[PDB]
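Take a look at the following structure, please.
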Amino acid sequence: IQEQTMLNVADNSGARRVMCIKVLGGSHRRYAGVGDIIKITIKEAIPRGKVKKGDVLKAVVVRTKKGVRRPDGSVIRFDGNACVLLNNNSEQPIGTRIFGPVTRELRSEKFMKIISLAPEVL
Amino acid sequence: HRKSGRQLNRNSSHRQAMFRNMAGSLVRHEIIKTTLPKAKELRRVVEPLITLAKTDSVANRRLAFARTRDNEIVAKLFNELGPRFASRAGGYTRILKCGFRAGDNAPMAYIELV
RNA sequence: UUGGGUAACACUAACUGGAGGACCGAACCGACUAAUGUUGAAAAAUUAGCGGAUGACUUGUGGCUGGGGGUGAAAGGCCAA
RNA sequence: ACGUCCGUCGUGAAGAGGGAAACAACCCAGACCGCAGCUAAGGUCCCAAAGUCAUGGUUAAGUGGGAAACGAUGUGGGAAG
RNA sequence: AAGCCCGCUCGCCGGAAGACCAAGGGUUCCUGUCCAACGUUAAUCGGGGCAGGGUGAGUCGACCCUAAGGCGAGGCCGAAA
RNA sequence: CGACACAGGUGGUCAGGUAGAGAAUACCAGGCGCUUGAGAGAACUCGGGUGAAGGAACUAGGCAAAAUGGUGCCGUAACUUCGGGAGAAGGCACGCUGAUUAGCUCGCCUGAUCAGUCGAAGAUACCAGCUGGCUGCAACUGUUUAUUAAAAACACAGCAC
RNA sequence: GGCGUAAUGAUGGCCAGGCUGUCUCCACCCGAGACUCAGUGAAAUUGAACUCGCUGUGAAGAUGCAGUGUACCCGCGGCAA
RNA sequence: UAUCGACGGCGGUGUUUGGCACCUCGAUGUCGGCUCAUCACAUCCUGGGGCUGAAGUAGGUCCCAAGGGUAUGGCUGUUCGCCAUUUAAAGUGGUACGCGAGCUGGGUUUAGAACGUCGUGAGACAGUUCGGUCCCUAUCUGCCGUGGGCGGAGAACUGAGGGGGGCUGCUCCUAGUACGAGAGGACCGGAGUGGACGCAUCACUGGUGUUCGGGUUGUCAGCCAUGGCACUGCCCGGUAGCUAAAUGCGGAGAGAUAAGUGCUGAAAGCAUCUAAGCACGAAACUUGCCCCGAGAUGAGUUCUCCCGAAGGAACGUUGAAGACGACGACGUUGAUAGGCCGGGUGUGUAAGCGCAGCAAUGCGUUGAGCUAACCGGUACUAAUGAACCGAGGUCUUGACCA
């Protein structure tokens, strides 16, 4: 995942697709892996209710195309890409429910609330 | 580099080619003379060629006239030079290298058929 | 030209006819960008691309006009590298 | 602006030889030949040829050589309330 | 004798390295004997060197005439190519 | 002809020899092997064929490369000197095999029907437009530096003196 | 000559879809070679000497000045100060 | 006098600019960028410190430090600018404003043309704009690597010196706690992990193949089957191996100093970190560690090989070797290579016939054939003979032995 990329949403904030802008705490030739918070600007969504289409918010990558290897030696790969929008409240999804599975290292050690809402875990 | 495979003394085409001919030479005349890489690989053009052409039948005589384009020394390979090598496996037609000749310095034996 | 509507003016449909320094092209024509070549055959060629293509076209042979000339849709361009 | 134009000096000019480490101008001193002696330049402990020479003193810094506006009871000497 | 010749096998070209010709070149064609010289190797090979032979039409072409145009003669202009 | 047996240049006839949409590839006839060699699976180019993901981000400019790119059916906008633009765009079909219909005198001619059937791909092997929008300039074809500029330069019908 | 303008134009700038190595970075392979061997065999190019290194100096980044140190011969391949 | 700091005075640097023409215009073609090789420091964060408008906290300014990291776009040909989204940091200067016999050329200083301005004008204008070439098979020297010889040789080693980096962040055990009315908002050490730069190795995951298998067009062998040619025809896939978005590994500690903190102790019988002495004290220094390495002038060592023979170069068959050379193994006391067989693999259903079927080719017989640059067994085949380089135990001179 790099800048100006298009990924799908996992939460229900009224947004459909998202256009990756940049990552927080990462200066490299285009990049944004799973677990890395990145500020973006959704593209397709609901232009009403609350100015959504056009605003720039923060999100957390959950699934990507790139395959990551695990301690056992097996690599996992997904179709496209997805992310979850978060608000100002220190790491807190804006939506209510989340769609799509999640990793393990993204639980215990790091987020403990995102897992509580995770309907699937690989 | 890598392991030792075949040996294309020239290019690709010049390299099936060459094998055929100078292959039917060791069935038309029990004496041939090439070079160093000579018939060392032609020892292969012949057996394969013998066997699968050992016992006379339909699914053998054809394989013969497929590598060697000739009717004269394709039938003689049968009824002669077999049944003539009946109870003998391998050792079809070997040969011991010979000193190089004039012109292009290159040692060459004389295939022969034992 | 035929048929139909209309008075006519003309119009519509079909058919016929097929022009047009028109477009794609056999043979080929032109030839923007680069590399090769640059004591190349020597007076400027090769390769990968690229564009335009029956006429005011192209071409052989013969003939006519010459230097301060002529000629020139003038580029100071051409008049035997 | 790697000047025009004056002045002093000095060289490039017409200069040896020679020291200054090397050097156009600083110091001393001026080319025949071969040869002998004694001096100058400078050098004189060794390579290097010549006294590790005489009297007296300073510095101790190895300073022996870039170094400044400015500071200092580092130290020595002298005068005065 | 790796590139002179024979057989076989393996390929190239087809508006083309095929067939017939213009211009131009010009005997370079063929045969025999050789190769010192020529052939970007060698050569018993040659469009190479030497000596011979070959191009026997009334109806093929030349020869003849004419187009743009040109020349000579008379006429007319210091003079005249 | 170009100094040379210099991949340069040079007129006419053979464009029905055989297979396709043709004077395109493969191949009889005919001709030819007269465009220096031998051995080793470097670094080191020019020629050449495209890459997993992204994809012009390179760049003066996507130059270069690639892509669309046969045929038949359906369908096709703005604009217009209604001639056109339009093979606009867009979409589908297009293999083979068996048995047949229709047009025609017939074709080793053409257009279709039904059924069966194979591959990832059926114009599965010979070409070949990428499309679209905005803006500058010139009208266009044509003409122009034979040896670096063809361009908004030149010319042109028309208008005027 | 000002303004403005269909169709066309290998004209200049710019944006989108699709696509592409053009780029971010890049593996090997194929044909013809390079490296070596038989045969055939030029033309370009040079004041002399010449293996330096470390400092210093010099118009303050000379191998060739000054002071020291040092330096074994030849050969192959490259990227090239 | 605790940031700021006028007037005035005194200096340093020379990155800026103006610029006194001895140097080059018998010419070191122009700016910037680009690409490529080599040699350094007046720095933003982090680290260690000084001042403080330093109460604390948070900041301002200055010194030190490269150790790591400075990896990107849109308009313009433009260099130093409008701007955007990130970034803990993403300083600066020299190298004939390093670098074109390394690249790129987009710019400027050519033949066309357009435009303004100047001119009546051609034409002009260090005014602008569109299009427009930048060469050479390095001989020497230097450097990066590889060899042959010389100091009698084969094999096995050593090895002075030479080359080298670590930094940052997240999380857990401990803070939204200490401090503070509130707002606001800090701290050893031991560990796990997130970003990165440094010898190799791949079994695992993945990328590749003119080995191989399949489909298919033209054409030829009459057809079928099975094949040749377009030097895999074309299209699809793909093993080994090499590789990759792969994997394993990459200290601590010790010693000596700077800033600084102290001890003992004078000059000034007090005091004082010093002046003599002395205890501690930095990611930096040396070493440790890894790599290169006798052309490292202390230019090495070892054993054995020529001191009339105690070997070696040449040769033959092959590589755990390799551009030439070298290097390494074997040479019958042989398996080194090939053949055969087997093992381990790649594909995928055979020839023929029966019944198949009009046929393409659909079926049954065959979950059958064909093929391989692995390994093993096995010498069955192929590693002979013979020649040759070749100093000959150089001296003056200490102990022991006889």
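Since chain A takes its numbers from Swiss-Prot, the residues it shows come out as 2-123.
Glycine is treated like the rest: Cβ placed from N, Cα and C.
What Swiss-Prot notes for the published mutagenesis of A:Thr97 to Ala is this: Reduced RsfS binding. Quoted from Swiss-Prot, the note on mutagenesis experiment A:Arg98 to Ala is: Reduced RsfS binding. Quoted from Swiss-Prot, the note on the mutagenesis of A:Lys114 to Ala is: Reduced RsfS binding. Looking at Swiss-Prot, you'll find the mutagenesis A:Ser117 to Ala noted as follows: No change in RsfS binding.
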Rounded to the nearest Å, what's the C-alpha distance separating A:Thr97 (mutagenesis position) and A:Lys114 (mutagenesis position)? Just drop the number here, would you?
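Cα of A:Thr97 (mutagenesis position) to Cα of A:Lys114 (mutagenesis position) measures 12 Å after rounding.
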For A:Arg98 (mutagenesis position) and A:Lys114 (mutagenesis position), what Cα-Cα distance in Å is obtained after rounding to a whole number?
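Rounded to the nearest whole number, the Cα-Cα distance is 12 Å.
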Using a 10 Å radius around its CB, how many other CB atoms surround A:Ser117 (mutagenesis position)?
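A 10 Å sphere around the Cβ of A:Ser117 (mutagenesis position) contains 8 other Cβ atoms.
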Near A:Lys114 (mutagenesis position), which residues of its chain come within a Cβ-Cβ distance under 8 Å, counting only those 6 or more away in sequence?
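In sequence order, A:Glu92, A:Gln93 meet the Cβ cut-off.
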Across all chains shown, how many C-beta atoms besides its own are within 10 angstroms of the C-beta of A:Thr97 (mutagenesis position)?
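Looking across every protein chain shown, the total is 9.
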